[PDB]
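For reference, the structure discussed in these notes is given below.
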Amino acid sequence: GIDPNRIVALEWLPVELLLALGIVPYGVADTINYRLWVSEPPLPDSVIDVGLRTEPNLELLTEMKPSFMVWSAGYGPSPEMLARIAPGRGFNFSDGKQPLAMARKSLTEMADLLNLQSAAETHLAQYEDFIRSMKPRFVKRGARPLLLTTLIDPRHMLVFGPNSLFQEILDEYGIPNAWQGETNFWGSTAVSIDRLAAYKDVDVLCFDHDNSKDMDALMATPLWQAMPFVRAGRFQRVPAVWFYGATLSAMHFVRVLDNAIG
């Protein structure tokens, strides 16, 4: 990626990787929503919005003349297409089973490209140590399963399973993941609200993303108020945390998690 000050990130996974290594993205795709879903690692205003991650402004990119472009494999524009604009590397979110393991490999791979190996090791130690330190904040609330969700629309909820970013974190804290059903490669799946009523005694967190109008509509339905875990006083609305990120998204989760049930 030769010039570190001229790198364009076309997805929020690799943005997080750059950020953790100290790089300021020359460009970033969809900075507006990044505010609503990722929120953490805020973006310095200098950053140039290159458009939607799905349909980036190819004209702009060409004028920009990036030194290198990073993206998330299997998502967004075709790698063949892109490489026609400037050099770049696609990064994997997961191997389909462990996203955090992959994140650590992606962070290292990123560093290597930029010769920021030291900065990578410092972050990783900071990271592993921080996860370990918070462990005792969840020793009291024993084996009660936890359910991670987020509302997509009044009729659908996303649940995060065993192969989601948060799973490894749960494993290290001993929090059983209430969702053992199916999940896409990214670790999640959309379900109908009713499907959630099946969860009697469990803790439920729902990441917000500037969708309060949507939440109210949901909390307005008799089904929701009828929800057992709701009536049990186990439902919580927590701050947005990106579900398809890396180490900064995991550390952001531990924060929200800590505040929510620590």
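Numbering starts at 1 and runs along the chain as displayed.
Determination method: X-ray crystallography, 2.6 Å.
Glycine too: its Cβ is placed from the backbone N, Cα and C atoms.
Following the DSSP three-state reduction, the secondary structure of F93 (Fe(III)-coprogen binding site) is coil. As annotated by Swiss-Prot, Fe(III)-coprogen binding site applies to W37, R53, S72, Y75, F93, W186, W242, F243, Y244.
Counting every protein chain shown, 19 other Cβ atoms lie within 10 Å of the Cβ of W37 (mutagenesis position). Under the heading of mutagenesis, Swiss-Prot lists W37 to L (Swiss-Prot position 68) and annotates it as follows: Decreases binding of coprogen. Does not bind aerobactin and ferrichrome. Increases resistance to albomycin.
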Where does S72 (Fe(III)-coprogen binding site) sit in DSSP terms: helix, strand, or coil?
strand
Among the binding-site residues listed as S72, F93, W242, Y244, the Cα nearest the Cα of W37 (mutagenesis position) belongs to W242
Sequence gap of 6 or more, C-beta under 8 Å: which same-chain residues meet both conditions with respect to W242 (Fe(III)-coprogen binding site)?
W12, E16, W37, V38, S39, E40, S249, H252
Output field, Fe(III)-coprogen shell: CB within 8 Å of site CB centroid, site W37, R53, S72, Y75, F93, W186, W242, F243, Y244 dropped
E11, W12, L13, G245
Most Cβ neighbours within 10 Å: which of the binding-site residues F93, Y244 is it?
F93
In sequence order, what residues of the same chain, 6+ apart, have a Cβ less than 8 Å from the Cβ of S72 (Fe(III)-coprogen binding site)?
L10, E11, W12, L13, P14, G90, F91, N92, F93, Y244
